Amino acid sequence: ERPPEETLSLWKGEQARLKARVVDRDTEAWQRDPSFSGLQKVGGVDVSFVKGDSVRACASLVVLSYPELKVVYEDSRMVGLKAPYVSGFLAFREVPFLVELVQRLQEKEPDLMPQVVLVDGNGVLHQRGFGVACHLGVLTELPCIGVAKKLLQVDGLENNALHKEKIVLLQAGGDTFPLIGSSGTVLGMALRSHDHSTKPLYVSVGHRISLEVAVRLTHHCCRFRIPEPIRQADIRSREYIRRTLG
Amino acid sequence: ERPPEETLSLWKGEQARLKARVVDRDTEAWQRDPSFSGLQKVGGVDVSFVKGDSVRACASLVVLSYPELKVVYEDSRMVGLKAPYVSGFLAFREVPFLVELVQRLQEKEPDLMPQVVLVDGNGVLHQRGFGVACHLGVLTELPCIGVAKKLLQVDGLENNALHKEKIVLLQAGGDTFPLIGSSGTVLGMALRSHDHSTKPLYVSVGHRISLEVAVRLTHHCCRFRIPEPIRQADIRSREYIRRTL
Ligand SMILES: [Mn+2]
Ligand SMILES: [Mn+2]
Ligand SMILES: [Mn+2]
Ligand SMILES: [Mn+2]
Ligand SMILES: [Mn+2]
Ligand SMILES: [Mn+2]
Ligand SMILES: [Mn+2]
Ligand SMILES: [Mn+2]
């Protein structure tokens, strides 16, 4: 199902041009506050699928109050997902539909626009430094955080024995270790998201946030391993699929 | 979905009629052997269901070598449900299909006939002392063991505070405590089947086996919490449904 190389080459070019717009520092007052005072609304996006369907998916956007993490907005919608999944090109599959949900939120409940969006996928921890979380952030201009559930093995990062030893060393929720690429760059952080979970999240900057702020906020959104905004978008979009054929 | 009383009466009557044929002692030479020397084939049966379907189910019979617990025979087939689930009458929902699978095995691989069958459900630990594991045992005349994953609250048995304290007292795989009826009789055993599980199994005699033999064999079949013959029939019958729906 993989697109031809000329197509991937065009997509690489687009990623490299948009990357110039990524802001990888704090631009919002709440981000420099020790307790995120001023942060009121946190967004989460995800896309679920039907096992049989190569065409149909369900895209969900949720907004949660902060710090209580209660759902104040949900839009789950069937969409005609086209492009296949190709590692490093996730945005070309999911991000056009996620942009449409943000625009629907602006049109329907503009006062509930999230101040930051947690994205199910990497940001700058990416083959070309421009993952789905950056891509969504640049297209919507919202602050975004990339949260991935396994390690993207790029710029020398490997899920080898040493990497797994560092995971064992993470002992409680909040513990972290930096992901340092062969380039000298800190690409992201491995984060132990709560006390009763050993498999880390991999957190990276999407847009308009610093890495250390992205980690700390992500930690604060974790009732469970998956940060509550992504988890609710994940749960609600699968439930929606289940309600309509299943 | 509940059947009329006349159907239930006929079912109670059928259970009381077959109960007279239950043999609750060891009748097989391997059963008195300290290591079950001579036991070579252990059977397992289960039926899986479709969430939407009131009609379609998938019944599975597996036979495993002993002591290696490798599957040497599998028969999984889709069937037409004829009766709904009513507690205390499980056999009238599932056991006609299991009997047919046993007869198909006799026709196809008679040398792989199991020497004992582990059944997903109670034996004599039952509202009328004749549960699905006895019912299968009498209809096929094979030795059967009842293995249930929850406690059937009958004859004064309750999943109360005292009961849950005794479960805490089970510390390792093989630990057990007896399930005593109000009459003082031992209906079955609670068994901790695995070191790395806390939730016990409830083991009772089906047919042609004693309780202590049934408990010890059940333990020896447990690679995980669920004894490997029932576990394999469960996995394979669910896989069949999943692939066809
Ligand atoms: Mn606040
Ligand atoms: Mn996702
Ligand atoms: Mn999933
Ligand atoms: Mn998901
Ligand atoms: Mn052998
Ligand atoms: Mn069953
Ligand atoms: Mn089940
Ligand atoms: Mn089952």
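Throughout, chain A uses Swiss-Prot numbering, with the displayed residues spanning 7-252 in order.
Structure method, as recorded: X-ray crystallography, 2.2 Å.
Just so you know, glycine gets a Cβ as well, placed from its N, Cα and C.
According to Swiss-Prot, the protein carries these features:
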- A:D52, A:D126: Mg(2+) binding site (BINDING)
- A:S93 to P: No effect on activity (MUTAGEN)
- A:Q133 to P: No effect on activity (MUTAGEN)
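The structure, with features from Swiss-Prot marked on it.
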| residue | record | DSSP class |
| --- | --- | --- |
| A:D52 | Mg(2+) binding site | strand |
| A:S93 | mutagenesis position | coil |
| A:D126 | Mg(2+) binding site | strand |
| A:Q133 | mutagenesis position | coil |
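Filtering A:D52, A:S93, A:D126, A:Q133 by Cβ distance to ligand 2 (under 6 A) retains the following recorded positions: A:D52, A:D126. By the rule that a residue counts when its Cβ sits under 6 Å from some atom of ligand 4, the recorded positions A:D52, A:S93, A:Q133 yield A:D52.
On a Cα basis, A:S93 (mutagenesis position) lies 9 Å away from A:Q133 (mutagenesis position). For A:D52 (Mg(2+) binding site) paired with A:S93 (mutagenesis position), the C-alpha to C-alpha distance reads 17 Å.
Cα-Cα distance from A:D126 (Mg(2+) binding site) to A:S93 (mutagenesis position): 14 Å (rounded to the nearest whole number). Most Cβ neighbours within 10 Å, among the mutagenesis positions A:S93, A:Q133: A:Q133 holds that distinction in the structure as shown. If you draw a 10 Å sphere around the CB of A:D52 (Mg(2+) binding site), it holds 27 other CB atoms from the protein chains shown.
With a 10 A radius on its CB, A:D126 (Mg(2+) binding site) counts 24 other CB atoms from all the protein chains.
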